[PDB]
Amino acid sequence: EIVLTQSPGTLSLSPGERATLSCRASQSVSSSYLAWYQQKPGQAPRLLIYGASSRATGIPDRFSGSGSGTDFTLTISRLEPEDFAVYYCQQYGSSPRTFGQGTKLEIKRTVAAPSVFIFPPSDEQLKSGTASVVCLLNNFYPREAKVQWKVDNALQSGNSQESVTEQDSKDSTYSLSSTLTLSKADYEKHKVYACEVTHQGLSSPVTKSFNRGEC
Amino acid sequence: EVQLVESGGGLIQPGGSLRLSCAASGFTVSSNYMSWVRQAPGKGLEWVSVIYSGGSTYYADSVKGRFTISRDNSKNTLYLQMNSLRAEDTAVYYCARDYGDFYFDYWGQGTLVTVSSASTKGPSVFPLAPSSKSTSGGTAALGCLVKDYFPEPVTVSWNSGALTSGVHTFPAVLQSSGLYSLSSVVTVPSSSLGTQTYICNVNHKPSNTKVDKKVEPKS
Amino acid sequence: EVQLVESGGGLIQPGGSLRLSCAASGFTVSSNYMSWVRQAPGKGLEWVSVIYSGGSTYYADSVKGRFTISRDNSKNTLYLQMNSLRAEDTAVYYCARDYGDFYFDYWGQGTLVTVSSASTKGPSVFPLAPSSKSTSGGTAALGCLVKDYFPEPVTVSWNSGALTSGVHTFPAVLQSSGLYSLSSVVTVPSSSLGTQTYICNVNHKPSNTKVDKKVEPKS
Amino acid sequence: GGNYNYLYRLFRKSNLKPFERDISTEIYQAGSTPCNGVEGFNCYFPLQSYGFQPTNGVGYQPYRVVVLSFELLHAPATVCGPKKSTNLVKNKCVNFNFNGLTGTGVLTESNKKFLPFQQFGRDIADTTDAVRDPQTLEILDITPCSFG
Ligand SMILES: *[C@@H]1O[C@H](CO)[C@@H](O[C@@H]2O[C@H](CO)[C@@H](O)[C@H](O)[C@H]2NC(C)=O)[C@H](O)[C@H]1NC(C)=O
């Protein structure tokens, strides 16, 4: 059977060191009839190496793929930091051309705590009849951050949404935005809105909070 | 060898039909293979179809009986006519120049195929003011919240593209209502709360919405 | 014997086609007759079509050559596929379980078939404030005016469904512009003009409009 | 080690007419610019070799192919299949066929001598009365079997 399965699925490292990864099939393939690909997020995916032997032009030589059969590896001899992307394996031996799922390559910049900031809803929105309460977490290595909303000290579950940015190409940090959504009516029923952030760079969690209706 | 621009995709109700176009440049588009490949936004890469230099075509099994590819080598324009549109063929698609072993060496830019759903609505914008609760020492953050729109590709710039420092647009979020929402924020020295210009330029390309909103400290 | 929910109807431009669905529950839908009956909103009840347990169908003479009924007894779902839609087939329709003599004993819920006209527009809402001209002694009345919408089924509640005393929504009116309008009013003790919460919750189901408007005494 | 001496073309401007043939290998241009008869970008070699090995999977094995293509049209056929030859009795009214000559009668050893290109002999009043056996090339008389 022909299904490409990544070994780890993601790798977080530090630049300047030898990177090595593989992609595993679901059968032995006819000889070296596969390839690799990389994907820059927000960009087009690009060639990596044909036939698992030699790569095409426009690519330098820090990279090497090997293997035979089910196992097929790819080794980067030294971690260039600007090469941090999502990397794919691709086959062309079977009668369809199947793919895998990708491997994430990045770095673990020294533990950095987030700058936290809470934004109350704008007066324009309370006219409309709804209240968004935004809480921002700025720059931060470990993305495994927790955002606990509290309304009058009641932990709020199921009315928030988060999103997170791609690891920053300059300082290798993440940034996160959590939005709490309420009705105008329900907003006007409570006083303290708080956002409590937990993170490895914080010795104890940080809470940023405001009091509805206090200039 | 500068080539493979894509165009045409976007908001379309199911049951319709669409011919996409991937034009190339500086290349004999007749005497090779091209291909189509999808990219589901949470998932990987899945091959759609191929053409030959002789002209023979092949497709995926799911898109069998539905999708027709063609080209005009007088104008060097590949045509992906997709028909009987279902609400799971919602990926972004890529035209790809093909070589030999069916390596996809040269790649297109991409265009969004979005099945009907909530139609196309324009964004509602609010300015999130810089505040002392956002202020800390030397810097303070301000931004713009652009919410409730269906047609996924939307952009917000700061000062017509001037500020590139601290400007960070966060991934749009898909609500239960079915409409997207996002917020883009930028930090700026706290000595400069209202001093200079900070106007977010909101442009919605599937529609034709263009609005500039100024963000100022709270009253 | 709890059964016959209907769904599917609404805003549709003429010349189109629609398959309606009436699903039932707790019943062998194969081994009986079903039927369809219309109800013009100013007029009486007019039979549309019948099916047999063997499977033979019959129709009205006006809908001859146009309308096809069917069912799936694997999923117990009746299908009324109506085609070549004219702008006089604008009634609400009812699936009906049939017995014997062709009595329609068990009845559906209903769904609106509305031919194209002015398309689908959202409502504009104003609060009609409680005033001394509405006040008399112990009580005073306040309400919400929801106007200019095409897609007939629209609802306004008071305080998320809390107040059931004095809340009275008046029949929508059809203007010369072609759009509907209505106003729902509720009386409340005059000692309680602004005291408690009186927010009208406007929901437009063919669209996805949901807005809460507070009504307060005049400035 | 492998057998890469078996190749195939993988590029052409168009398809083929039935049993067309091309041996001419030229650097197949997709550049729209002439490339000196030399290789490089968008001018490639039109042929591809087979990569074979004994540990290849099923289907990736050398399969020796032969096709048949027949000729009929007008004119006189030149090819022909095989032929059966039971045996020849003698002195037993029999139903015989000698490469076309269909008849009935008793067959008997002869003592006439044809010329070495004559197949059968005829009587006055034109009835076949002798034949030559194709396999052994001996003359046999044909007498009718008895009636009266
Ligand atoms: C036809 O084939 C037969 C063999 O099947 C040839 O025959 C033999 O002829 C030789 C001649 O001396 C004899 O000694 C053998 O006894 C024969 N064997 C059999 C099996 O008959 C014969 O010569 C061939 N004739 C022609 C014209 O090809």
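Numbers in chain D track Swiss-Prot; the residues on display, in order, are 446-593.
Including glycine, each Cβ sits where the backbone N, Cα and C put it.
Lifted from Swiss-Prot, the feature list:
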VARIANT   D:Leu452 to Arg  In strain: Delta/B.1.617.2, Epsilon/B.1.427/B.1.429, Kappa/B.1.617.1, Lambda/C.37, 19B/501Y, Omicron/BA.4, Omicron/BA.5, Omicron/BQ.1.1; Contributes to cellular immunity evasion and increases infectivity
MUTAGEN   D:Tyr453 to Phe  Decreased HLA binding to NF9 epitope. Increased binding affinity to human ACE2
VARIANT   D:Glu484 to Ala  In strain: Omicron/BA.1, Omicron/BA.2, Omicron/BA.2.12.1, Omicron/BA.2.75, Omicron/BA.4, Omicron/BA.5, Omicron/BQ.1.1, Omicron/XBB.1.5, Omicron/EG.5.1
VARIANT   D:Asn501 to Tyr  In strain: Alpha/B.1.1.7, Beta/B.1.351, Gamma/P.1, Theta/P.3, Mu/B.1.621, 19B/501Y, Omicron/BA.1, Omicron/BA.2, Omicron/BA.2.12.1, Omicron/BA.2.75, Omicron/BA.4, Omicron/BA.5, Omicron/BQ.1.1, Omicron/XBB.1.5, Omicron/EG.5.1; May enhance affinity to human ACE2 receptor
VARIANT   D:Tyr505 to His  In strain: Omicron/BA.1, Omicron/BA.2, Omicron/BA.2.12.1, Omicron/BA.2.75, Omicron/BA.4, Omicron/BA.5, Omicron/BQ.1.1, Omicron/XBB.1.5, Omicron/EG.5.1
VARIANT   D:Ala570 to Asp  In strain: Alpha/B.1.1.7
D:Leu452 (variant position): secondary structure state under DSSP, collapsed to three categories: strand
Closest of D:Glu484, D:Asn501, D:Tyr505, D:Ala570 to D:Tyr453 (mutagenesis position), Cα positions, variant positions only: D:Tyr505
Among D:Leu452, D:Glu484, D:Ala570, which are recorded as variant positions, the nearest neighbour of D:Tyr505 (variant position) by Cα: D:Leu452
For D:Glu484 (variant position), the one of D:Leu452, D:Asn501, D:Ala570 that lies nearest, given that the variant positions are compared by Cα: D:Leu452
For D:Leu452 (variant position), the number of other Cβ atoms found within 10 Å of its own Cβ: 11
Candidates D:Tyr453, D:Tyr505: member of the recorded positions with the richest Cβ shell (10 Å): D:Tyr505
Sites among the recorded positions D:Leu452, D:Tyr453, D:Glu484, D:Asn501, D:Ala570 close to chain A [C-beta, under 8 Å]: D:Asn501
Secondary structure of D:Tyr505 (variant position) (DSSP, helix/strand/coil): coil
Residue with minimal Cβ packing [other Cβ atoms within 10 Å] among the variant positions D:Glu484, D:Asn501: D:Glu484
